[PDB]
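**Student:** Structure incoming, see below.
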Amino acid sequence: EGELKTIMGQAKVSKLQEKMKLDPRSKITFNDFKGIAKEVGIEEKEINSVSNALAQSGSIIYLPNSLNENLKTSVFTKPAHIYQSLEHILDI
Amino acid sequence: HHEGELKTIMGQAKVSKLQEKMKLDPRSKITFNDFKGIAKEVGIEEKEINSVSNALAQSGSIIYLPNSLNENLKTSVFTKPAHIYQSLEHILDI
């Protein structure tokens, strides 16, 4: 509702992005992503909404509906390389 | 979406390039119309801009407050909001 609450809620998701940049892993379980998010004050009640906003923003790749077991539970935290590689090998 | 992994990823790649453009742009505050222009430069249609701008705000990549009553905030996009987050926590100690 109010501007400050909005900005401060958003700041947590920015700190989430910061932590994922510094983590050396590029692929983590959703359970691990949940835990990093908790570290910056994002509760489990908000995690589905935050993951959907990060996926639509292009900031993570997360494919919970995939039939592949690997992809279904995995969060790609540095997707930029994946986007670039895909456009190159498929010549988009 | 079941079975749309490749379609999902490449649609996301457009918004990723939009965040790239905004990191490289030296401006830290632009109008929403300028933002729309930049998004269309990476191939994001007018029809998806409101959903893209919502996902970017919720992920903390922009500040965009269309419901504000301050006319300037209402039509402005903050493209490097990390400095604002940090400053706000600093000056209000929260």
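First residue shown is number 1, and so on along the chain.
Looks like X-ray crystallography, 2.1 Å, at least that's what the header says.
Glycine is no exception: its Cβ is also placed from the backbone N, Cα and C atoms.
Grabbed the feature section from Swiss-Prot, which reads as follows:
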- B:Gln12 to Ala (Swiss-Prot position 38): Does not affect homooligomerization (MUTAGEN)
- B:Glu46 to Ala (Swiss-Prot position 72): Impaired homooligomerization (MUTAGEN)
- B:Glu48 to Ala (Swiss-Prot position 74): Impaired homooligomerization (MUTAGEN)
**Student:** Measuring Cα to Cα, tell me the gap between B:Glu46 (mutagenesis position) and B:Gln12 (mutagenesis position) in whole angstrom.
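**Tutor:** Cα-Cα distance, B:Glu46 (mutagenesis position) to B:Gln12 (mutagenesis position): 16 Å.
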**Student:** With DSSP assignments reduced to helix, strand and coil, which class does B:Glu48 (mutagenesis position) get?
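**Tutor:** DSSP call for B:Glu48 (mutagenesis position): helix.
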**Student:** From the Cα of B:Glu48 (mutagenesis position) across to the Cα of B:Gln12 (mutagenesis position), what is the distance in angstrom?
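**Tutor:** On Cα coordinates alone, these residues lie 12 Å apart.
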**Student:** Which ones, of the mutagenesis positions B:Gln12, B:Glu46, B:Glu48, are Cβ-proximal to chain A (under 8 Å)?
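**Tutor:** Listed mutagenesis positions meeting the cut-off: B:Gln12.
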**Student:** For a quick check of packing: other C-beta atoms within 10 Å of the C-beta of B:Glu48 (mutagenesis position), how many?
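**Tutor:** Result for B:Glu48 (mutagenesis position): 15 neighbouring Cβ atoms inside 10 Å.
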**Student:** Other than its own, how many Cβ atoms are within 10 Å of the Cβ belonging to B:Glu46 (mutagenesis position)?
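**Tutor:** The Cβ of B:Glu46 (mutagenesis position) has 9 Cβ neighbours within 10 Å.
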**Student:** Hey, what's the Cβ neighbour count for B:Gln12 (mutagenesis position) at 10 Å?
**Tutor:** 23
**Student:** Check B:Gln12 (mutagenesis position) against DSSP and tell me helix, strand or coil, would you?
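**Tutor:** Its secondary structure by DSSP: helix.
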